[PDB]
Amino acid sequence: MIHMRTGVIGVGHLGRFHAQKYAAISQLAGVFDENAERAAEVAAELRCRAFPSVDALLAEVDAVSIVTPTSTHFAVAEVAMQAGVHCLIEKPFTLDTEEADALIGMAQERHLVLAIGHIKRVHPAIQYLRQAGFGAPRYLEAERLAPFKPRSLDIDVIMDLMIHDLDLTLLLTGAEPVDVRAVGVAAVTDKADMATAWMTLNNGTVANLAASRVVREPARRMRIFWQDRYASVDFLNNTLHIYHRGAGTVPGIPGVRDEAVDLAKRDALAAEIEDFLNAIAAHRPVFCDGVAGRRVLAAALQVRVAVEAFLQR
Ligand SMILES: O=S(=O)(O)C[C@H](O)[C@@H](O)CS(=O)(=O)O
């Protein structure tokens, strides 16, 4: 438990979970939401305050999570940083890279920790693969497929789904995109319901990333290819398999050993929030800062522009 005054700005569906975590691991002053009823129920459930304004929240805390709609991230984070308050912003960072540039600048001027909520970085399989030190993968192939739900029309297939694997790509490789091509399929509306991007980075890595909001059953998978290894990750079922050239148990693939990696299930959002607060308190680097958030944001905008161009021809 960290000794820190914390708050959440925006306590809808996911903001409430942020608030639960902060209440468990820090001194949660309370919450603010534009819908007063909703803040009031969140505060009643967590036994914190429901604040009458964002400013009165900010007066009583050192750090906040910002879990408001993406188009509001800039204005809210601007107010929060003007008050010298550190910020964990839910992904995606902002709507465009100029807002992200401005908040990075204001954060540096204020000597504030700026973290973006890119939860997939703290997934147990990704942590294990980073600690294995395999180097930059040469090829990544990923699928993020979500069933159509009443709210799916507000799911941006690139900015809300694919951005996870775009970010993972940029992190595991440490490289920058040189070429982005993409296709999209729009069934319900003019907006893509599924998209697939083919990204070439400046170290020669290729990422082949699919996302959909209209599938039957969920699917969250990533296959990763190095020169001497193959990693298969089921994010949903929390499983990891690593193949190397070996001693013969794998059917249909000769001369390879499949190592089933024993992954522990942990609370990802609790992990991300503890990391944010430790970064403030120890001055150590946070799991995903503003710079990385903007990197993936620029890539995702490239993908989306390509997708909308495909769909419009
Ligand atoms: O089980 S795995 O996760 O190892 C791969 C899948 O079986 C297959 O759908 C895709 S692949 O094997 O051709 O890359």
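For this deposited structure, the header notes the method as X-ray crystallography, 2.2 Å.
Note that Cβ sites are derived from N, Cα and C of the backbone, with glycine treated the same way.
If you look up Swiss-Prot, you'll see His13, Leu14, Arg38 marked as NAD(+) binding site. The note that Swiss-Prot attaches to the published mutagenesis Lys91 to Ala is: Loss of activity. One mutagenesis experiment catalogued in Swiss-Prot, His164 to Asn, is accompanied by this note: Loss of activity.
The Cβ neighbour count for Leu14 (NAD(+) binding site), using a 10 Å radius over every protein chain in view, is 16. Distance from the CA of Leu14 (NAD(+) binding site) to the CA of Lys91 (mutagenesis position) is 11 Å. Here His164 (mutagenesis position) is compared against the binding-site residues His13, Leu14, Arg38, and the shortest C-alpha distance is to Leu14. Apart from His13, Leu14, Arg38, the residues listed for NAD(+), the same chain places the Cβ atoms of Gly10, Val11, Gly12, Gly15, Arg16, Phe17, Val67 within 8 Å of the centroid of those Cβ atoms. Secondary structure at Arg38 (NAD(+) binding site), taken from DSSP and collapsed to helix, strand or coil, is helix. Farthest C-alpha pair in the NAD(+)-binding residues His13, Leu14, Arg38: 13 Å apart.
Sparsest Cβ environment among the recorded positions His13, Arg38, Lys91, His164 (other Cβ atoms counted within 10 Å): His13.
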